[PDB]
Structure formats: C-alpha cells, structure tokens
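Q: Pasting a structure below so you can have a look.
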Amino acid sequence: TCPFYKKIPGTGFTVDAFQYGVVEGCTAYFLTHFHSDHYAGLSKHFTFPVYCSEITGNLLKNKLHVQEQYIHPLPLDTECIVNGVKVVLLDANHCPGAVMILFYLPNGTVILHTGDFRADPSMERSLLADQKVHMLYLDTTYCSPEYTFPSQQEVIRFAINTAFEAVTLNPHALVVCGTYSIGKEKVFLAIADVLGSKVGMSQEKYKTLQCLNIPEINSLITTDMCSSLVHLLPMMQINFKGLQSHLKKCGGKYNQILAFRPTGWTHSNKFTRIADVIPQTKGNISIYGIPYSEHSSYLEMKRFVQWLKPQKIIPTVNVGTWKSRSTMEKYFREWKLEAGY
Ligand code: NI
C-alpha cells in the first residue's frame, strides 16, 4: 500500500509510486527520475500513463522496455495540462533527466514536489519566483548540520588535477572510475577530456549513456576498451581485488591503476578538506573516495526553504524513524522562526 507522502491530494496523481500495484484512484503516475528506489516496480507490462522528462522516457523505453504508448514526456519550464490540472517540470540539479514538479490544484493550492534535488540559488530565478507554494514535498536526505561537502566544481578540479599529474608522471597508468546508476557523469567525462581520451565501458553502460541527450556524446565515449585510457567499472569492482583482476585483462598495456569512487557524504568530511584528501594504496593500485553529491547539503537546503517560505513541509527521505522525524521537524521550526514566515 502506497504511503501518504507519495499522493497528491485533490488529484488522481502519484509521484514515484510504482511498487504498490494498481493504486486506487490513480489516473497518472509521475516519475521524477531514473533511480531504482524511485522506479521500483516499472517493467514492459505496465499499462498506465507515466509522466516524466524526455530523458527519463528514453531510459524507460530502452532500459526497462515500457511500451511507447504509455510514456508521456513533457518539456521543461512549460505550463502543461494533465488530466485537467496545470503542471510544470523544473530541472532538479540531480542526475540527467531528474525533475521537480509544480502542481496547480483545482482549489487554488500550489504544491512543489522536489523529487531528489541539489538546491541551488539559480532555482530562485526559475518559474518558482512568480507565485506562492502552500505545500513542499522535500528531499531531506542530508537534513542535519553535520552534512557538509564541497561544490561539484571543487570536486571536479581535484579529480582532473590528480589524474593529469599521475598519468603525466607515468604514461603507463590506467584510470578507472566506479558507477552503479546514472548521475555523476562529469567525474569520468572531465578526467577523460584532460587526458585526451574517450571513456571505455561495457555495452550495457554505453546503452544507458546513449539515452541521456549529452551533446557530442559520440565524441566522448566508446565500447572499445583497448583504445581508451579511462575505464568505467561497476562500483562493486572498485577495491584492490577487483582492480588487480581488471589490470590482468589489459594485456600488459598498463603497470599502475589510479581509481575513483564517487560517494555521497562520508564521516571523513567532518575532518578533512577536499585539498587534503589522500588515497588508499596497495602496491601499484591507489583508490580515492571523492565526495561528489547530487543532493543538497544542509546549508543549500536551508537557503532554498527560507527563500521559498512554504506553509507546510512534507519530508520524503528519512521518514522511517521517530528520531529522524523529530530532528527534521525541529530544523523546519528553527528555519521558520529565524526568517519570520
Ligand atoms: Ni536519486
């Protein structure tokens, strides 16, 4: 059974609610983004209308085989009428194709559902500037002040300078980057661009990237592993054993691996600056964990909500424990008292 924070009141709509069977009263199922916790339940046998971005619809058709007649892609930043209700999709600054949804209810209420997002001051000049929001369904993944991390631009600067130094010192070093979902593509694209190489990967991952509308993608990626000195591997292989095993397959072309594990936040963020980050090393293999987030930090979340001034907040993450719920409610009240709404 579908929980309340996935239903939009006064509509026949649900958001990210595919794992509950046929939901009673639902006439249109919205999907914010192509991550498995959110699409859990979709397949080629789904026969209800799915509303999403263009990029999410390419992934639904090619990767999950959903039939074309049930995929309803909407452009961004454009007022659209769905089953008699005005909606707008906005860029969520999460993974490719990820959106926030504005719903203009028949009774005059306005609801924003963030999906998953990384809040940014540029959202203060979208179509959100123009009108009031009564209810905010909020991605609360890092809603606590301990969750700090650098900008995506600082993280990418560190990765490019680290990779370019290592391969210039040793032209026979391979760079490997872990992945297990869409998102965070700038990590491996920025490293391959500084090295003058295409990125090499499996047929399965090539297929996925080919759905993402990245400009000039054919110039940037390949399935010919032998032609490339930046390889993608499943995240599970990014350890000393998996990397040893991979280096054997490369036919004596390389004598060293430098690997990157993009994570979200980790507790070593509570002590170490990005500049001071060091790898784990065993022999000719070194592994860097880098804190590349596609979710709001605490401070980015707080700024966004203090600007938007919603009347009510419904968290969509960390909802399963009383302690988490109480913590989040305390911060929402502080924010509101401090800003005066
Ligand atoms: Ni996500």
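Quick note: numbers on chain A are straight from Swiss-Prot, i.e. 700-1040, in order.
Header lists the method as X-ray crystallography, 1.2 Å.
In case you wondered, yes, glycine gets a Cβ from its N, Cα and C as well.
Checked Swiss-Prot, it gives:
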MUTAGEN   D838 to N  Impaired nuclear focus formation, reduced interaction with PIAS and increased sensitivity to cisplatin
MUTAGEN   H994 to A  Impaired nuclear focus formation, reduced interaction with PIAS and increased sensitivity to cisplatin
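Set these features in their place in the structure for me.
A: Of all Cβ atoms in the shown protein chains, 23 besides its own fall within 10 Å of the Cβ of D838 (mutagenesis position).
Proximity of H994 (mutagenesis position) to non-local residues of its own chain (separation of 6 or more, Cβ distance below 8 Å) is seen for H793, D815, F816, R817, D838, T840, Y841, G963, given in sequence order.
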